[PDB]
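These notes concern the structure reproduced below.
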Amino acid sequence: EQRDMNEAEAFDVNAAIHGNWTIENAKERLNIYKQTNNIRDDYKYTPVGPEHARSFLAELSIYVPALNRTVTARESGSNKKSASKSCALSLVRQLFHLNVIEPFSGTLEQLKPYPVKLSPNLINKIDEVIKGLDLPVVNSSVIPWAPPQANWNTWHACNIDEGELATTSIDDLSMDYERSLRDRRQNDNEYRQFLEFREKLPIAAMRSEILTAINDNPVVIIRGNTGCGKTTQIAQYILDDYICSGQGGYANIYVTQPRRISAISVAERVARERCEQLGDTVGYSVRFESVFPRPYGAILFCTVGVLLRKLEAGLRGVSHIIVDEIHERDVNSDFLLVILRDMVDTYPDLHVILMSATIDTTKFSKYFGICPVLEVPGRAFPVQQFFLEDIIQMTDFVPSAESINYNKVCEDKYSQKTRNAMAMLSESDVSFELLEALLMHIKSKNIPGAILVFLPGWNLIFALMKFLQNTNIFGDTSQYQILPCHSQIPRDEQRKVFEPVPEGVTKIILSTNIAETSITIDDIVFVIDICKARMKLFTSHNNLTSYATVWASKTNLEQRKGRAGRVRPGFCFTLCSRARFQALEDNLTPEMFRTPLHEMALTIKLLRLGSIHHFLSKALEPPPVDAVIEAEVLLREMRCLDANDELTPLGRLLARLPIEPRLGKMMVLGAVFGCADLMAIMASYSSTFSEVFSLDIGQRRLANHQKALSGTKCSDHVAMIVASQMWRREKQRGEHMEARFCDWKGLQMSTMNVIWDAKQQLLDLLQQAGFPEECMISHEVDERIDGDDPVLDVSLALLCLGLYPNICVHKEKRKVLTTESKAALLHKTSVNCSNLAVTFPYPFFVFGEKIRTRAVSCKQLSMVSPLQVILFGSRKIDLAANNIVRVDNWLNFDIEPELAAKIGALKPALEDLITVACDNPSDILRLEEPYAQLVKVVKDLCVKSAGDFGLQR
RNA sequence: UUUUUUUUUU
Ligand SMILES: Nc1ncnc2c1ncn2[C@@H]1O[C@H](COP(=O)(O)OP(=O)(O)O)[C@@H](O)[C@H]1O
Ligand code: ALF
């Protein structure tokens, strides 16, 4: 107990590429380096999560005098020792890659082998395919930019050549726009009222200076309070200046937003301010939803990812790019900042404007070669802030007789009872009793307005919604309407936070950080902040993904406070101590220090931005060099990069897809094998954190009806596919029947819809790349068939390639073994999870992702056959003693070594087939006869019972 | 609240 967890956390996957530096020597080497260099820095530990789910973050930064650099590591672990070991490993690998320390020169339980026997006919088919394919048998550039030019659509990056915009010049378009604007300003009463409102905004007093700075400088930073008018006013200022200058058709403005909801809402706001419908002067572009404006004199409110996607076609005809909320420090935002700095360096005429309420303006200006910072004084309306001391003192709230602690630190101005209750309340726990007391006090305030409560995640949001709906006062929908605000609730529900509620009804919005910034809900008067931010951690050396609830930053608190006091005076209720608030950090750590970088590297290569190392070095905070090395090695070994680090056709195709490169490679292979529909639906399932099966209150495992969806296939992916098929059938008959079906069978309609949208988008992208429509014909799956099913079997075999190295072997009950026989458990939400002594037809499973919890869990399990594992879910196949064939250095199979060598010879054949498919996507269904024979023999190897010849199991 | 679901992709 807990030794299995320690060994699982200490597992190392990639010590080979980091100079042979691993967990069990990293700390010793780091201590040697510290003693030699007189480095006095010591580990600092951040307790993470509640008492029952406590984890740790370990931090350590070492300054290198030789490089004039501070090398930092930021790692997590189930306990202090594991977290510190991971942090030392990260920092030592960084020092190794930075050529500060030497490569490692020193030095440092087998499974029951599994019988695999093939039919003589199948062996002959394999041999003939080897003979046919002659397989050996083992015995910089910058983004294009241009000023506006006639007969060109900026947003589509293409010529117009249609309609009557052929002889229409930009000068005539400017004249028409100027005349229309003047006519509106002279006649439209609603437009005049909106200008009257806009002139009273705090940013309106500085419009002339803002426009002067924008005109005179290529890059300008704008800092103003939340709700001052940056987003809704700067683009309008620039466009109106151009239009009234007589150069209206020479303007095209990009305004990037961090959130889809924020982009859409602000675009709607600007459109209704201009008294015109979306698509005339204001447009937006988010995922699955785009309303494009006119090609000239327009504003497009997109997200950063949408802009990065548009970057491939160039930015011809773009005059101004406005980046919002540069404080978010997202990986896409940092990418965009690097691209934009290079672009303004190349093209002096392009204008880039950065605005944020909470930024280090000096840091950003130093990054942008000393650029103006324009400060917008004042606020629209004041916001009153209270802290935990104030809330307890004014609620007279004592914690119920239930079970550096900054809740013990308090000022002497507060009552002894208040400090007692504060010390008795726990920091890591969210008290629903305290929240209810605060809500009752707000009710007693007799002040109309919506309440916005910031909760870190789905579980807390819906637990609080259940608690409040079971309450007599807050369960009355005639008085209170509680609305979730999550990125994975249905989009109609996401909208409903903006719609007004009936008279006499108070709106309560329980939200994650989507409602944190950039949105204006017009009736928010009260903001309740729990001060917790949900973070997703990933440890590279053991492939563990962990969800952490950490303390939010002062930037996050100020942005959340800024949701109120925009249209009327507001209040902010911060549910943390004043001591805790002062203890908080200014900003959260950037995602660039904790996320994998292979997708970013693929985007770098797609946009022809040069070397990955140089590009990432030019960042605001350059990423860890060991992470850069891991990304490059991954892309090179998946062959998205040529031996000269150049993008291959496969690399280009995968760079254009919004999924992981391994999933994209899996989907290309599935297109070759005729199951692209299933491969796309399963890649969409593998790329979402939304849950397919809804678990009821107190449901620690799936229900019988939910489990029966997998039938006899023993696969979460098959269960998902069957659910998707039935949900499509019931959706074709109507939305109400769709909702009834999901609520009956225990599905999540939002998950079904997002999975379908992502799958459809992948299929359209494949069609655009040139793959034929015949290779993506939908195939129905009958999970109730107990036997073989060739299409589903090849699909599950391709899951092994698309989910590598996530192969686990069942031991008993929930216990499984991951790579190198590390203990793990089956996740509670899997169809394969059961309390009884379940026996599976095969013990080998492929799973989506590996989660670190109180125990290591495997999730999204799919039962696969030994031949499928050998062919696709492995990279190394070796001959061990007693003629036992070993795959991935830990899985033993009792198969003939000659047969194993023959089957392993097909892996380069599959690689060459993928290369051929990417070379000519249109002819993948009519290949040469060797490759057609390879496809057929791979199908015959991937049938479920291909390795069951003469074997009972 | 007995951690299944921070955010983002023409
Ligand atoms: N949908 C809306 N309904 C009512 N008022 C709004 C709306 N959107 C914006 N406003 C008002 O316009 C002002 C400007 O908002 P915005 O430009 O988004 O500010 P910033 O970009 O500085 O956060 C806000 O203070 C708000 O009062
Ligand atoms: F600068 Al903003 F909403 F775009 F505050």
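The numbering of chain A matches Swiss-Prot: 145-252, 258-288, 323-586, 609-1158, in order.
A Cβ is built for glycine as well, from the same backbone N, Cα and C atoms used for every other residue.
As given in Swiss-Prot:
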DOMAIN    A:169-241  domain 'DRBM 2'
MUTAGEN   A:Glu172 to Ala  Slightly increased binding to roX2 non-coding RNA
MUTAGEN   A:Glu195 to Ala  Slightly increased binding to roX2 non-coding RNA
MUTAGEN   A:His196 to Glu  Decreased binding to roX2 non-coding RNA, leading to decreased localization to male X chromosome
MUTAGEN   A:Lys225 to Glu  Decreased binding to roX2 non-coding RNA, leading to decreased localization to male X chromosome
DOMAIN    A:394-560  domain 'Helicase ATP-binding'
BINDING   A:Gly410, A:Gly412, A:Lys413, A:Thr414, A:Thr415, A:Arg771  ATP binding site
MUTAGEN   A:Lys413 to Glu  Abolished helicase activity
BINDING   A:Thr414, A:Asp507, A:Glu508  Mg(2+) binding site
Distance in angstrom, CA of A:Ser586 to CA of A:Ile609, with 22 unmodelled residues intervening: 19
Contacting recorded positions, sequence order - A:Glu172, A:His196, A:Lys225, A:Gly410, A:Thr415 vs ligand 2, Cβ under 6 Å: none
Pairwise CA distance, A:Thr414 (ATP binding site) versus A:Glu195 (mutagenesis position), rounded so that it is a whole Å: 41
Close in space, distant in sequence - A:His196 (mutagenesis position), Cβ under 8 Å, 6 or more apart: A:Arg1059
Recorded positions close to ligand 1 - of A:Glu195, A:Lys225, A:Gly412, A:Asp507, only those whose C-beta is under 6 Å away: A:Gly412
Listed in sequence order, residues with CB under 8 A of A:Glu195 (mutagenesis position) and six or more positions away: A:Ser631, A:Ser633, A:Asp634
DSSP state at A:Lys413 (mutagenesis position), helix/strand/coil: helix
Around the Cβ of A:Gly412 (ATP binding site), the count of other Cβ atoms that are within 10 Å: 23
Gap-flanking C-alpha distance, A:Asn288-A:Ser323 [34 residues absent from model], angstrom: 47
Secondary structure content of the domain 'DRBM 2' (A:169-241), with strand meaning DSSP E or B: 31 helix, 24 strand, 18 coil
Recorded positions: A:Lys225, A:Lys413, A:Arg771 - member with fewest neighbouring CB atoms within 10 Å: A:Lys225
Per-residue Cβ crowding (10 Å cut-off), top of binding-site residues A:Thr414, A:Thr415: A:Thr414
Least surrounded among the recorded positions, given as A:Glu172, A:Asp507, A:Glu508, when other CB atoms within 10 Å are counted: A:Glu172
Nearest recorded site to A:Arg771 (ATP binding site) by CA-CA distance, among recorded positions A:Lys225, A:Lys413, A:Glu508: A:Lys413
By Cα-Cα distance, the member of recorded positions A:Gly410, A:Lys413, A:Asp507 nearest A:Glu172 (mutagenesis position): A:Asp507
Across 5 unmodelled residues, the distance in Å between the CA atoms of A:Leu252 and A:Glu258: 17
Set of same-chain residues at least 6 away whose C-beta sits under 8 angstroms from A:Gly410 (ATP binding site): A:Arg562, A:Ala563, A:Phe564, A:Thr725, A:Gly767, A:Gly770, A:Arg771
Three-class DSSP secondary structure - A:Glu508 (Mg(2+) binding site): coil
Maximal Cα-Cα distance (Å) across residues annotated as binding ATP, namely A:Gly410, A:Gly412, A:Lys413, A:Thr414, A:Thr415, A:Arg771: 13
